[PDB]
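Comments concern the structure below.
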Amino acid sequence: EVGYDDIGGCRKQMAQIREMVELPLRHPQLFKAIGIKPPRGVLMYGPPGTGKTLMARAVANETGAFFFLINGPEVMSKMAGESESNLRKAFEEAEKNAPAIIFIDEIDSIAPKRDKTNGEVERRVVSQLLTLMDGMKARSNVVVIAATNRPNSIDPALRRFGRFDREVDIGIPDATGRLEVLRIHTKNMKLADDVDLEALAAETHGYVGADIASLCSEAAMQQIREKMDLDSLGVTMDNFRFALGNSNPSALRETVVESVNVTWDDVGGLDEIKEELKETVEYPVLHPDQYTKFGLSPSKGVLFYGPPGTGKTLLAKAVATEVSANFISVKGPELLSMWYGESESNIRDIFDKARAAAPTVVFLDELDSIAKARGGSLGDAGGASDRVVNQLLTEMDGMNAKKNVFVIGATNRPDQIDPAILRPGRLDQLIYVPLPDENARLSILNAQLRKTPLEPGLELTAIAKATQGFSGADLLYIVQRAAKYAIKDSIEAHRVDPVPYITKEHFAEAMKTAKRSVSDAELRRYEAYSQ
Amino acid sequence: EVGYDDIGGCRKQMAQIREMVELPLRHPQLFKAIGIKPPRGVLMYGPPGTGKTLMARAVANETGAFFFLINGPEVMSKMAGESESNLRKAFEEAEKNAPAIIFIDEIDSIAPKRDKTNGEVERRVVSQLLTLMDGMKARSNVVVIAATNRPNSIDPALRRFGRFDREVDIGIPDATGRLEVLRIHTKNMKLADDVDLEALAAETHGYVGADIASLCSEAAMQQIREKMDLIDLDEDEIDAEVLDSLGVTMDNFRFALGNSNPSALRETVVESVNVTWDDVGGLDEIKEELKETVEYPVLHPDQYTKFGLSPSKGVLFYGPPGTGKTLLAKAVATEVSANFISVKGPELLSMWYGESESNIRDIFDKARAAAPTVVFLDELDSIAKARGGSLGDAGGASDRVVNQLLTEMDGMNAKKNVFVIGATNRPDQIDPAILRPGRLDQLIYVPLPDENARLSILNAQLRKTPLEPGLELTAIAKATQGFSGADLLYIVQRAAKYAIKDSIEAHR
Amino acid sequence: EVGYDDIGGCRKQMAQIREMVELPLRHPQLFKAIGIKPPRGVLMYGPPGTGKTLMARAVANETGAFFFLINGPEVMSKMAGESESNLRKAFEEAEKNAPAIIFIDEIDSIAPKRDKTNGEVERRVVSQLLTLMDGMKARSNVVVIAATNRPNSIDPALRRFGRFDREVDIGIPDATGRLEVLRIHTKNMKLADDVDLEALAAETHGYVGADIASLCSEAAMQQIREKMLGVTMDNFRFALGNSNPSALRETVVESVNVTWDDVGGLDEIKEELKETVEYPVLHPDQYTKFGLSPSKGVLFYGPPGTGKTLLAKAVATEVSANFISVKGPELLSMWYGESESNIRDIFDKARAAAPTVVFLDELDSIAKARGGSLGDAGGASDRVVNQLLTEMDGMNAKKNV
Amino acid sequence: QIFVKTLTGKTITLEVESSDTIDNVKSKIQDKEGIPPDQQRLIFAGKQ
Ligand SMILES: Nc1ncnc2c1ncn2[C@@H]1O[C@H](COP(=O)(O)OP(=O)(O)O)[C@@H](O)[C@H]1O
Ligand SMILES: Nc1ncnc2c1ncn2[C@@H]1O[C@H](COP(=O)(O)OP(=O)(O)O)[C@@H](O)[C@H]1O
Ligand SMILES: Nc1ncnc2c1ncn2[C@@H]1O[C@H](COP(=O)(O)OP(=O)(O)O)[C@@H](O)[C@H]1O
Ligand SMILES: Nc1ncnc2c1ncn2[C@@H]1O[C@H](COP(=O)(O)OP(=O)(O)O)[C@@H](O)[C@H]1O
Ligand SMILES: Nc1ncnc2c1ncn2[C@@H]1O[C@H](COP(=O)(O)OP(=O)(O)O)[C@@H](O)[C@H]1O
Ligand SMILES: Nc1ncnc2c1ncn2[C@@H]1O[C@H](COP(=O)(O)OP(=O)(O)O)[C@@H](O)[C@H]1O
Ligand code: BEF
Ligand code: BEF
Ligand code: BEF
Ligand code: BEF
């Protein structure tokens, strides 16, 4: 069995359902002494994976009343009048032994909106449920509850005072709301003494009711896998970090990202940009009590508008594996559709899912194709293309709560972005990444390679003082051409070097074919702002 | 029994339903010598639990007759033709004990339209009820009662002459009708000497009657939950001096007034962000002009009737982005007594054919079921698109969804004091038929704040702050010339971000 | 019957699915007194043609336990009911007589997303599939196994811990996973020893296991049609011609003549193209020895009539990588949502080849440098250039494209 | 530049009803069908 101590998380939502299915049954002398009769059951809803389908298991044992289970599509049969007679013979079955409770699991299947359907038995099974809850006289002491995940596809007459009183929301847990979650999913298990449950709750954001229950299962499965080489075992927070790699995506399974990482040391030169991007995402997560003490919302939106080649479109790849936050990647116009429809909903279902996995860091790459709103229709650009921006303007600020959603934008043309997005609240941190100078390029050449013997005795400072006016990935071409000539002097008959010893002779012809990508005329369009 | 006293309000519609159930039964010789008896059928439509399922329970106890009840799809069974026979023997059961009174409930499964069904037994049950309702013509017959929502989905053959020609609407109580609801529902309860029953009905404006019973239930539970001293769990009796009654105070009804959540907009609940009319500081003449045009038709609806003029409704917001005009709509979310409905641009647009125009027709009906309310349309450029020059660029009839919004702003009926608020940054791409006083009266323009306005802007954001020894904010106002309201939020956020950074560096 | 040796050809994803259903049965005493229930639902996905319909039959002989099997749309019959009860008849029969293994197939057609379809049967099939996987203390004996190629089309509430977790990715086997497929369906065939089999492991790369079984079946029909006995290389070399992997069947290119001798004079250009696509394919260990990423391809520009549509024809017939030709602005379309996914699935098939090379002729038409600075033409179609901008380097990792 | 919404329709289901009962075929097995033109049925007796 399970009890009320075996369910953690929403303690405030636990008490409002405990005073309604137990307190009118255990304490019946308050309602007849003062006040109206006790009301009927509530409609549980929320995101999938929370404990809406395991809360009703606790009230089936400790209450002691007669429990009847009615699933959603279980009361269904091909006859004309047994799809509703099986529904009404179970509610009167609970009336034989008062008091009794009835759980309607997945009420969205057998109760849609009646105006959307036409010519089915499903408009009859909902009208049977109308006269079954609050009929003429057939309601004495039974309390019927339900659980679903889509409260919008329910008929509004079913959420009236007679049938469903309150819409209790089992929501996403927070800090010290997901800490007692891991304590009860680790009570019966044999654990060691080096495990710290408080540190695991801080690095789990989208883990709500079952992904955090997947974390105690995958770490225990890894402990079984290493023990295959009677005997007692125990986790030691090594498999917990191994299970922390892929255990988040319940809601964000459609937008997973894998698996490139630069581990914060493959980039160089941008020492001020690396610290500015770090404290904009670590401050609302690591110290959330400092912002509530000051009473001010933090800054979220950052935008990159540098010239092509400096390191903006994979600086988001640096924060995708370093900070402890959910990462959502949008590669250009990868969400557009042609249906007068889903192209607008693709922004809508990507933000509330990100708001459900709060906190998170989303990434919008190449916003030149997204933010074309102020010109339309420009002959062949196509009309009705400004609605994809106005939906984006209602998700960054809109009318919503602050869910610590950080928006990272990377683009190469700063003049083709909508200036309605260019405002605080949506995109306030406007940083311009320049070309590397002679100081940044020496920290760029050694940080790019990081894994190769470099013929100790050479000097990379001569390359940094030379090849001026070059981008960061322009220097990637030089070390790739030098490695191209290094293996060109090694693929011959070895019967030559049995060592990856790249020398200066491979760097001689690499500087000959090294060309500048960003022209001088294209450079002045970025220096024309000077804000 | 429920009797005459249990029905709350609805007095103009109670007098219609009394004369067709009492006077043929009380005075059967009155209808003689003046012709035949007109009323033999009735249909109550509207919202379902506003007093239509209670009216059938009312006449079962205040009109003594051989009464029985007909549910929804309970006449269906796994037989051959028994579905059209058990309701035939139900009507014959009412006539063999004549005089009697008959009530049928929820005729959506019993009598749908004949063009929606396709070759099943459901199209014969509506034909069976159509024949037996008017063919049964004896003396002192039974009178049928139908209490069903969605009256437009009924077959028009059920209203010819004799099935029912006396259909009535149980209307929504707007003013001084919900007070008669609260006098009856709190009569069985022993109220404490703190509540004001006139103030509970005058603050809110749109209920359905059934949610008024939802107001007193949550107010009764919060007084018990506040006085929940649980010391003796096994003895489970809360007295603390004597067997007594706790009652309910005025503060318990104010808590239930916060999370009211009426049934008309239960699927359109807004995120309750706290506002106290002080998050905006720079706007001092456009904020109070906004409050007087949304309170005067709803707080005092007597001066507009005395003058005989139409109330003012409809306001558009336009200007540069970053200075209010959508977060002013945040200020009227929880502060005004009217309910709020938010639209985040093309969030109600759908991909189906007739669903995009139907998702805009019913939110206005949810605004119509909820008596006077305010709605909000953010980024009207995503909706309008100037109604000119499609040329295939619209594609999926993007100018035809606008024409549904043409007829809903001015309305074909009388207006029920609804308020539409549009917010955008560009007034040139809006169609000029939106800018007419039948739909949007005035077009107010929020300007960029000057030095006198932006000084009180920084005072608005620095409300709940653990401040340092104070510095002058007029020097920051005279230096930040020509910035929007959101631009000054960035400066106080950057100054606060440096206040978090040195605090961690001070620790260890 | 098939078994664990007949399914051999994957190693890392094989041990994840084997210990999920055999280790709680061969050794049940270690889960007991451990506090955690075993995982209860397998969901294997990947590209089509891999052994997601033949993995379930493979451990549907070696465990020696009570196998079952449900097809995709045969459970959907026209009754008001019984589309959910035939699902119940397949689970309540599988409840008794522990242990239990049940395999459900085609979960992409049936059980779709809830708010993305409009059909009243589809609202009841999704939740009856949920309720039998977690009801009122359900999931006590059965272990469900799913198999699909579209994991994004299924319901988002279906991939929870209680019903479908520890999902395993069955990808394209090329790093010594392709060679293990050859040694399975050739030990039953008669092979005359005249060649080695290790040279065939690097000839084509877009083969997904099922295309390898079509490669050895093409050599079987070529062997019997010339003897009109064993097998030889000449049937396999004829099978190496018109190879046509299943992921690249929509775009064919093998229709040109023999090349690499029709060009001359630009030998430093001909050797340069050999230095950029043959080096990581033939010597992959030298790039990881230096620890650097390989170089990208070659852009051609010059006078018309020089040979730059012949240099594309030279690499299409000589190198071992796959070739995808784009006939100018071929992928540009009239639809708004298309010409963004139409440029995406070419690059999605390019990363699924691992490796390959694609060709984009007349880059003036597909780039159209910046529509923001373009006002005299009036095009302003910057969507097709930005999606191309984030598909080559982009956000995803490299797979030697 | 071109947009189309959709068209709707498709999936519908049906219900089926049952035949008569248990006890009609209990009485349908105990009756007679008739004499085709002219036959006899039974005229016998036993045990002395
Ligand atoms: N208090 C809780 N906190 C977190 N997860 C919980 C809690 N109680 C149960 N669960 C998890 O919920 C799952 C069972 O219920 P669930 O699937 O969430 O039901 P439903 O989907 O119907 O709401 C299991 O994975 C269980 O570990
Ligand atoms: N010094 C460098 N710093 C960062 N990225 C570099 C550097 N040298 C080469 N690169 C690589 O070059 C590519 C360009 O990065 P970025 O400037 O963000 O994109 P873009 O090429 O679109 O301007 C990335 O893959 C990046 O890792
Ligand atoms: N006069 C009244 N004013 C307001 N609410 C009422 C009144 N009479 C009954 N109710 C409420 O209506 C509910 C019962 O009838 P209801 O559910 O409204 O019926 P129906 O939905 O069939 O119209 C109860 O919540 C009751 O408190
Ligand atoms: N003086 C002010 N008046 C109103 N809002 C202000 C003021 N100072 C700062 N703000 C804040 O700045 C933000 C501006 O948002 P808003 O102007 O509604 O957005 P938009 O630019 O999309 O119209 C809001 O969060 C608002 O509370
Ligand atoms: N390990 C394997 N490597 C390559 N091909 C395999 C392997 N196992 C089975 N196959 C092939 O897969 C086919 C049967 O399964 P398949 O059709 O791939 O299933 P599904 O399409 O459901 O994933 C046969 O052609 C068989 O030869
Ligand atoms: N010397 C040559 N080298 C390469 N191609 C040649 C040569 N002489 C003729 N051709 C042929 O002429 C055509 C032009 O080749 P290419 O320069 O690539 O295209 P284009 O004519 O568009 O410039 C091809 O069919 C090519 O095979
Ligand atoms: F099982 Be739960 F309703 F997602
Ligand atoms: F009277 Be209600 F429609 F059940
Ligand atoms: F929300 Be505002 F209209 F940008
Ligand atoms: F290839 Be499928 F799994 F049948």
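Residues 210-438, 452-717, 747-782, in that order, are what chain A shows, numbered as in Swiss-Prot.
This entry, so its header tells us, was determined using electron microscopy, 4.1 Å.
Using N, Cα and C of the backbone, Cβ positions are placed for all residues, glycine too.
As recorded in Swiss-Prot:
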- A:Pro257, A:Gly258, A:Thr259, A:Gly260, A:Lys261, A:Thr262, A:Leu263, A:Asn358, A:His394: ATP 1 binding site (BINDING)
- A:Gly531, A:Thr532, A:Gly533, A:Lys534, A:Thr535, A:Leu536: ATP 2 binding site (BINDING)
- A:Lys261 to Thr: Probable loss of ATP binding. Complete loss of catalytic activity (MUTAGEN)
- A:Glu315 to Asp: Severe loss of catalytic activity without affecting cooperativity between the 2 ATP-binding regions. Slight reduction in growth rate (MUTAGEN)
- A:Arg369 to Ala: No effect on growth rate. Restores cell growth; when associated with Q-315 (MUTAGEN)
- A:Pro471 to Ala or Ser: Restores cell growth; when associated with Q-315 (MUTAGEN)
- A:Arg475 to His: Restores cell growth; when associated with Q-315 (MUTAGEN)
- A:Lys534 to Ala or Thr: Severe loss of catalytic activity. Lethal (MUTAGEN)
- A:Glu588 to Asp: Moderate reduction in growth rate (MUTAGEN)
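Structural mapping of features recorded in Swiss-Prot.
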residue  : record               : Cβ within 10 Å
A:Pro257 : ATP 1 binding site   : 21
A:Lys261 : mutagenesis position : 21
A:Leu263 : ATP 1 binding site   : 18
A:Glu315 : mutagenesis position : 26
A:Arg369 : mutagenesis position : 24
A:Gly531 : ATP 2 binding site   : 20
A:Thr532 : ATP 2 binding site   : 24
A:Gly533 : ATP 2 binding site   : 25
A:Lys534 : mutagenesis position : 24
A:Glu588 : mutagenesis position : 26
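Chain C comes within the C-beta cut-off of under 8 angstroms for the following of the recorded positions A:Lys261, A:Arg369, A:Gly531, A:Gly533, A:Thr535, A:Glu588: A:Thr535, A:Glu588. By the rule that a residue counts when its Cβ sits under 6 Å from some atom of ligand 1, the recorded positions A:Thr259, A:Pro471, A:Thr532, A:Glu588 yield A:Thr259. Taking a C-beta cut-off of under 8 angstroms and a sequence separation of 6 or more, A:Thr259 (ATP 1 binding site) has the following same-chain neighbours: A:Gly218, A:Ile379, A:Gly380, A:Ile381, A:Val417, A:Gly418, A:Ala419.
Looking only at Cα atoms, A:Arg475 (mutagenesis position) sits nearest to A:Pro257 among the recorded positions A:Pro257, A:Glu315, A:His394, A:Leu536, A:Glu588. Within the set of recorded positions A:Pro257, A:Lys261, A:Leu263, A:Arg369, A:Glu588, the entry lying nearest in space to A:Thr532 (ATP 2 binding site) is A:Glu588 (CA atoms). The ATP 1 site in the record is lined by A:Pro257, A:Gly258, A:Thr259, A:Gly260, A:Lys261, A:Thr262, A:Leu263, A:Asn358, A:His394, and its two most distant CA atoms lie 23 Å apart. Within 10 Å of the C-beta of A:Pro471 (mutagenesis position) there are 18 other C-beta atoms, taking all protein chains into account.
Using a 10 Å radius centred on the Cβ of A:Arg475 (mutagenesis position) and all shown protein chains, the other Cβ atoms total 16. Less than 8 angstroms from the CB of A:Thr535 (ATP 2 binding site) sit A:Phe526, A:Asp587, A:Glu588, A:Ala632, each of them six or more residues away in the same chain.
Listed in sequence order, the residues A:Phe526, A:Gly528, A:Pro530, A:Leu537, A:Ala632, A:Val655, A:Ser693, A:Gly694, A:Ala695 complete the 8 Å Cβ shell around the ATP 2 site centroid, once A:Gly531, A:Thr532, A:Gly533, A:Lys534, A:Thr535, A:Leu536 themselves are left out. Checking the recorded positions A:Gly531, A:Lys534, A:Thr535, A:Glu588 against ligand 2, the ones whose Cβ sits under 6 Å from it are A:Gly531, A:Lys534, A:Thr535. For A:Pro257 (ATP 1 binding site), the nearest of the recorded positions by C-alpha distance turns out to be A:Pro471; the candidates were A:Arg369, A:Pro471, A:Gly531, A:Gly533, A:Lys534.
On a Cα basis, A:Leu263 (ATP 1 binding site) lies 46 Å away from A:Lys534 (mutagenesis position). Look at the binding-site residues A:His394, A:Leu536 and count other Cβ atoms within 10 Å of each Cβ; A:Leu536 has the fewest. When the recorded positions A:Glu315, A:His394, A:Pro471, A:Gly531, A:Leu536 are compared by Cα distance to A:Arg369 (mutagenesis position), the shortest distance belongs to A:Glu315. The distance from the Cα of A:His394 (ATP 1 binding site) to the Cα of A:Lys261 (mutagenesis position) comes to 16 Å.
Reduced to three states, the DSSP call for A:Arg475 (mutagenesis position) is coil.
With an 8 Å limit on C-beta distances, the recorded positions from A:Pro257, A:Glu315, A:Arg369 that reach chain B are A:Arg369. Look at A:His394 (ATP 1 binding site): DSSP puts it in coil. A:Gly533 (ATP 2 binding site) sits 28 Å from A:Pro471 (mutagenesis position), counting Cα to Cα.
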